[PDB]
Amino acid sequence: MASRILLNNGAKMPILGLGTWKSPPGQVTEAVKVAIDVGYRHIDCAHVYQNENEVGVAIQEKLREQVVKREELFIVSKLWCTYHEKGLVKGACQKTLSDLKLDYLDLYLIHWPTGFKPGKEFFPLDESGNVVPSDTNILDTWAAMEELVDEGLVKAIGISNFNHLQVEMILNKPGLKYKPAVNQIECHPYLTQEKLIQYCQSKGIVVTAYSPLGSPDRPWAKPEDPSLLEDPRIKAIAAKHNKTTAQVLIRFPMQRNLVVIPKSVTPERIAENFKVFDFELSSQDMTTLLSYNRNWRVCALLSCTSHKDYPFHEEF
Ligand SMILES: NC(=O)c1ccc[n+]([C@@H]2O[C@H](COP(=O)([O-])OP(=O)(O)OC[C@H]3O[C@@H](n4cnc5c(N)ncnc54)[C@H](OP(=O)(O)O)[C@@H]3O)[C@@H](O)[C@H]2O)c1
Ligand SMILES: O=C(O)COc1cc(Cl)ccc1C(=O)NCc1cccc([N+](=O)[O-])c1
C-alpha cells in the first residue's frame, strides 16, 4: 500500500511515523537516527514530551550525513494545554521549532481541547487534585493556529483528542480560514473509534492513531489493565502471518486508512515496526480485531473530567 496519505493542504503525510512520548532524551537521539536510517519519514513530537531538543539533534545529524533532506521529512508537534491563549500560541510554536532546529513544522496540532492555567507547570492542579483550567476556548485557539499557517511556521494544522462535536465547532466557525487536516486520537483494538473515524473521514480529516500498541509504558498503568501486546488472540493472528504482535497492531490501522505512530527507543523494535508494508491482514483478521473493542482508554485523566472541554463525556 501507498506510503503517504493526501492532506487537505495538498501535502502527503507518511502513514507510518515514529512516536516519541516517553523516549528519554538520553535515548531518543539514537532512536530517531535509526528510524530515519530504516525508512521512517514522519516523527510525532510534542513540547510536553520534553525531548524535542534531542529529536532535533537527530534530524540535523541525518541532514548533515546526507541521509535525508528536509522536504522528505514530515515533522509533527503539538501545542500544550498551558498555551491555549491566543497570545501564547506563536511563542509555543517557535520554542518547538527552536528545539527541533527546524524552520517549519509539517503539522502542528492542538494537543488536547482543554486549556490549562498558564504558567511553568504543565499540569497545574488545585489543592484537591482537579486541573486548573484557563479561560480559553477551542475557536480562539484555532484562530491562533491558523495564524501560524499564514506566517509560514507550519504547513498544516490539526487537532488531537477532539470529539466529533468539538471538531464540528471548528468546521462550523464563521470565518474559518483552514479546516483541520488531521485529528490524532487514541486507537487500537480495545478502542476502535468506529464512529469518530467515520465522522472524521466523512470530512476529509485524516485520522492518526496513537498508542497503537496500547502504551504499555504509560506511567499510570495498573497491573490489571488489559494488555494488547500480550493478548493471546492477537498473538494468534500474528503467528498465522509469521509477524509479531506489534506488527499486526501497526498494520491494523493502516488498513483502516489511518496514519499510525508506534513508539520505540529500542533499535531492533524500531526496525521491526517499520516492516509492515509486505503483508496484509485478511477480512476475517480485520473483523476479529475490530470485535475486541472495549472502549478502553490509555489516555484520559480524572483530573480533567470537570474541565468544560473534557473530550470524553460525549459518546464520540
Ligand atoms: N496526541 C496525544 O494525546 C498522544 C497521546 C499518546 C500518544 N501519542 C503519540 O503516539 C505515540 C505512540 O503511543 P505510546 O507511546 O502511548 O505507545 P505505543 O506506541 O502504543 O507503545 C509504546 C510501547 O511499546 C513498546 N514497543 C514498541 N515496539 C514494540 C515491539 N515491536 N515489541 C514490543 N514492545 C514494543 C515500547 O517499548 P520501547 O520503547 O522500550 O522499545 C513502549 O513501551 C506516542 O509516543 C506519541 O508520539 C499522542
Ligand atoms: O498527552 C499525551 O500526548 C500523552 O500523555 C501525556 C504525556 C505527558 Cl509527557 C504527560 C502526561 C500525559 C497525559 O496525562 N496525557 C493525558 C491528558 C492530558 C491532558 C488532558 C487530558 N484529558 O483527559 O483531558 C488527558
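Each position is counted from 1, following the chain as shown.
If you're wondering, the header gives X-ray crystallography, 1.0 Å.
Quick reminder: no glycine exception, Cβ is built from N, Cα and C everywhere.
Lifted from Swiss-Prot, the feature list:
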BINDING   10-19, 211-273  NADP(+) binding site
MUTAGEN   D44 to N  Reduced glyceraldehyde oxidoreductase activity
MUTAGEN   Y49 to F  Complete loss of glyceraldehyde oxidoreductase activity
ACT_SITE  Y49  active site, proton donor
MUTAGEN   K78 to M  Reduced glyceraldehyde oxidoreductase activity
MUTAGEN   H111 to N  Reduced glyceraldehyde oxidoreductase activity
BINDING   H111  substrate binding site
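Recorded features from Swiss-Prot, shown on the structure.
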residue: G10; record: NADP(+) binding site; Cβ neighbours (10 Å): 8
residue: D44; record: mutagenesis position; Cβ neighbours (10 Å): 27
residue: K78; record: mutagenesis position; Cβ neighbours (10 Å): 26
residue: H111; record: mutagenesis position; Cβ neighbours (10 Å): 20
residue: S211; record: NADP(+) binding site; Cβ neighbours (10 Å): 24
residue: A221; record: NADP(+) binding site; Cβ neighbours (10 Å): 13
residue: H241; record: NADP(+) binding site; Cβ neighbours (10 Å): 15
residue: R251; record: NADP(+) binding site; Cβ neighbours (10 Å): 28
residue: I261; record: NADP(+) binding site; Cβ neighbours (10 Å): 26
residue: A271; record: NADP(+) binding site; Cβ neighbours (10 Å): 16
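Listed recorded positions: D44, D231, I261, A271. Those with a CB atom under 6 Å from ligand 1: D44, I261. Highlighted here are the recorded positions (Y49, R251, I261, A271) whose C-beta falls below 6 Å from ligand 2: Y49, in sequence order. For the recorded positions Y49, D231, the ranking by surrounding Cβ atoms (within 10 Å, all protein chains) places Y49 first.
Using a 10 angstroms CA-CA radius around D44 (mutagenesis position), none of the binding-site residues in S211, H241, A271 qualify. Here the C-alpha separation of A271 (NADP(+) binding site) and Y49 (mutagenesis position) works out to 22 Å. Among the mutagenesis positions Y49, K78, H111, the residue whose Cα lies closest in space to that of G10 (NADP(+) binding site) is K78.
DSSP assigns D44 (mutagenesis position) to a strand. Cα-Cα distance from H111 (mutagenesis position) to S211 (NADP(+) binding site): 14 Å (rounded to the nearest whole number).
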